[PDB]
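Visitor: Please find one structure pasted underneath; my questions will follow.
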Amino acid sequence: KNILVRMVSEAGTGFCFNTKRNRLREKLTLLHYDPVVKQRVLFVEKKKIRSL
Amino acid sequence: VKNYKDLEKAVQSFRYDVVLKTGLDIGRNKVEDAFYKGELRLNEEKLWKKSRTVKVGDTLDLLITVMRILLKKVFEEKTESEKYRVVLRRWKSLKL
Amino acid sequence: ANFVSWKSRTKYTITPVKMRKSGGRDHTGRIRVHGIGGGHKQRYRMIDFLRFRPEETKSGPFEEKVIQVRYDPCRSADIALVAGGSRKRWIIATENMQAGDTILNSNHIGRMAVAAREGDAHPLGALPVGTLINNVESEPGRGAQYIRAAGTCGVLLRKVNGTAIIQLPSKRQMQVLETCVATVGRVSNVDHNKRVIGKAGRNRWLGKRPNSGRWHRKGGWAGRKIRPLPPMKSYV
Amino acid sequence: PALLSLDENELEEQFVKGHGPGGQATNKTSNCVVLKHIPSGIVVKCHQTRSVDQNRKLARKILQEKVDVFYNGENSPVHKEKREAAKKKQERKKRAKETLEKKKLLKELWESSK
Amino acid sequence: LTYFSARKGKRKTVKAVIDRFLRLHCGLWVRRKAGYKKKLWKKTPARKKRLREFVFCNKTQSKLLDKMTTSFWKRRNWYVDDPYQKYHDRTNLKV
RNA sequence: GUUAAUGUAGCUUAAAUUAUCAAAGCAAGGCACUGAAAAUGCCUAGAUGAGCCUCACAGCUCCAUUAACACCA
RNA sequence: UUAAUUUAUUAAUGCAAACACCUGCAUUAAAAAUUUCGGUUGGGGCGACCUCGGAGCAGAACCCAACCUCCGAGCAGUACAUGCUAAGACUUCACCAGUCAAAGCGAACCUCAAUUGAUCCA
RNA sequence: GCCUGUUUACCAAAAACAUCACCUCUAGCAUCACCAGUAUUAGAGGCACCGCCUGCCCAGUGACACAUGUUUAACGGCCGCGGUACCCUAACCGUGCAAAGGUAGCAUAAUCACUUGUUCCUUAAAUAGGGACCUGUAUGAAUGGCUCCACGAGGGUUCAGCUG
Ligand SMILES: [Mg+2]
Ligand SMILES: [Mg+2]
Ligand SMILES: [Mg+2]
Ligand SMILES: [Mg+2]
Ligand SMILES: [Mg+2]
Ligand SMILES: [Mg+2]
Ligand SMILES: [Mg+2]
Ligand SMILES: [Mg+2]
Ligand SMILES: [Mg+2]
Ligand SMILES: [Mg+2]
Ligand SMILES: [Mg+2]
Ligand SMILES: [Mg+2]
């Protein structure tokens, strides 16, 4: 039903965080707090870790 | 056009008894006497064994000169363990 | 163990050699074959299966003179004492062999065949097609190993480019050379198949112990195996 | 075709040990009923369970088949479904004839094909 | 554990203890929390903080790990640039 | 005895909500007339009785129905 | 044995190597080898059951059994600061786990009773 | 159970095992078993003389052949559901499922239960014995089926005798 994706940052790279989304609706793109640059950066998903 | 109907019957197991009458809707009871009377031919042959299996395109008979019951599907879901819901032809049309 | 095999005599004699039963047992004292043991005592009469062999300072074909046709304990066919020149030897009798027969053992592959009589030894090159043979060799000079059991015969099916073809009693074709010698006629003691052991005692007189009582379930090996006849075995 | 009933009375139920097909439990157990009919002479035993709550309620079910033959005879619901369910065995061995006759008509026509 | 060994006759250490626990010299045993890196997608940020904490042990847990190590691991270690050098002393205690 | 399964139009399976077409029976509709091919309708208390919502669905009240365990001393 | 683990073993095939046998490696056989045959249970088997939560028993701090009585759970939804740190407490009668949390930093102008799985390892 | 034989030495001698006979399978061959043998032979098995016979089934598992086939005297298996049959009698018709649906024979048997089946003989009286009938819903054909001759320290029944 749901999917545990990994969301890779764009600026201040290397910072990943895992969130959940539906299997069917499109890839995620979120505005999430990046502590590397201490800002809010766009985060774009890259993989699905597990189809829970 | 010539004769085509009778798609999507769930047969129980591929067999020249149930790929017969399911398609020419009768039972197994005349078919077993069609079997024992020279009839119930295969693809222009003679079936002397009424459990010979049936794949895609195997052209049934019974010679009423005939009425064929051609086959093409696999259809691959399951219909409560009569799984083989296969489409199948129907005829009453003559053959040389 | 201390098992020396009795087969130690290195010379041919007419005389009966005292044998030893094996018990079905090896030289290591253990059983290898079950169901053998303890029949009537027998003595061994040594059979010359190289049927055409010249004696010392002789060569070529010879005739032989049957002296007796005699029961043999060690085989199912009965044997023939034949004497030619100045030596005696045991050979195996053909179907209607009597004393006073003159049997020919020849070396001659000719231009034509031989209308060969019932008990006489010839090469398979010297023989018509369809005749019944016995005591076949598989090599020229080898000695008889094939059809020599009782009543058995084999037809000579065809001759090829330097080669004669047999049909064994098991209906299997065997291809040999044309110059290995085999006698005509079937072997003696027909109606060995038509025999009755009658009682369990006459089975144990022939040295045959009873089978085990262990009930064995039959497996996959036990159908009515309708197999192809095995392809021709060639000795060339 | 129901089986005609039997009264709550007139049934001399004795309780004995009976046959014992076991080690020590079945020598000392008065499990066998001897449920009798007082009118007719029909004596029924039961060691069908190791429990009288199914011995006695099944001993009653046997007795109402035996005393049924007494008050009806050979035309009873206890012989109707003996002659109706062995009626089929003449419809099973005659059925099996006509197909072992047509299994030689199709076996001799087999292999006499060329 | 092995109370007397077969070669020298000394006590042995259980090496499964040494690879998980840190003994401070004062007597305490620092450990990690079980599941601190497992299934963090279903844990809360308050619970994920609790799992990332170097946690002291019991009295009978510390007594258990003391019988399981030799006196080499109960020792003054004067390292170069230690992150737990400030924890070997047991300051201001009134028992 | 005890769980356990099962119930389909007149005839066979379906359908995991909403009920089908496949035969048979009403005829008419191509065809000179019969045969399909069509184009109809048609017949299921979904074997019960209550309604929890809104239910062949998800469960007892149920009726018949078949399998299977009721043992050791 | 159609339990798990093996194929050393002989026997076949295959590839190497040597210029068929011997050797090494693979597969497929048979023959075998080693090991186990959970627990609760109004005796054991059979049936059922095993972890978590809510209600009753257990009336009012806490706790409280049952092959005791009745309901559930093995998710979903919304965020995307569901960032980081840190006083003091709670705690399922131990441990492990599990809870709540002021302030502070950075920003802003979680819902739900349970909704679960340690270590080693990959 | 065909027979004579064999067996749990020290609780079972038997209906068990063997056994002639019958069939299936494997093997085309020499110098230590088989064998100084050679397919009418040898080895591995099943069943049990003879007489009369051994029905259907190759889907599975096996084995053999890769002509996806052959094979049951290989492992084994040989169903049911509805329902008109009337001196208790023509499914006389519809079907489901399977590889095939149990044929001949025999039969309450050493054959689940019911079970002391029903009935006749035998007995003063019979849960015993014997002859019949019969679904036997769990009979049945080399897991061999059924007759039958002799034989058995087998297991039941019995006439007459005879005896503490
Ligand atoms: Mg034998
Ligand atoms: Mg035997
Ligand atoms: Mg236990
Ligand atoms: Mg109990
Ligand atoms: Mg506590
Ligand atoms: Mg704060
Ligand atoms: Mg005997
Ligand atoms: Mg002996
Ligand atoms: Mg004894
Ligand atoms: Mg003895
Ligand atoms: Mg026997
Ligand atoms: Mg005797």
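What you see of chain B is 129-192, 202-233, where the numbers are those given in Swiss-Prot.
Determined via electron microscopy, 3.3 Å.
Backbone N, Cα and C atoms are what each Cβ position is placed from, and that goes for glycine too.
Here Swiss-Prot notes a mutagenesis experiment, B:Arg143 to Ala, with the remark: Decreased RNA-binding; when associated with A-145; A-149: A-156 and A-158. Does not rescue diminished mitochondrial transcription induced by EtBr; when associated with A-145; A-149: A-156 and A-158. Mutagenesis annotation in Swiss-Prot: B:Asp145 to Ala, described as Decreased RNA-binding; when associated with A-143; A-149: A-156 and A-158. Does not rescue diminished mitochondrial transcription induced by EtBr; when associated with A-143; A-149: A-156 and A-158; the structure shown retains the original residue. Record note (Swiss-Prot) on the mutagenesis of B:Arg156 to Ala: Decreased RNA-binding; when associated with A-143; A-145: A-149 and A-158. Does not rescue diminished mitochondrial transcription induced by EtBr; when associated with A-143; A-145: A-149 and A-158. Record note (Swiss-Prot), mutagenesis B:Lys158 to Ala: Decreased RNA-binding; when associated with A-143; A-145: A-149 and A-156. Does not rescue diminished mitochondrial transcription induced by EtBr; when associated with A-143; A-145: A-149 and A-156. The unchanged residue is displayed.
Would you situate these features in the structure and describe their surroundings?
Guide: Under the three-state DSSP scheme, B:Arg143 (mutagenesis position) falls in the coil class. A sphere of 10 angstroms centred on the C-beta of B:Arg143 (mutagenesis position) encloses 16 other C-beta atoms.
Long-range neighbours of B:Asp145 (mutagenesis position) (same chain, six or more residues apart, CB within less than 8 Å of its CB): B:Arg156, B:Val159, B:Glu160, B:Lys178, B:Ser179.
Within 10 Å of the Cβ of B:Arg156 (mutagenesis position) there are 14 other Cβ atoms, across all protein chains.
The Cβ of B:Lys158 (mutagenesis position) has no same-chain neighbour under 8 Å that is 6 or more residues away in sequence.
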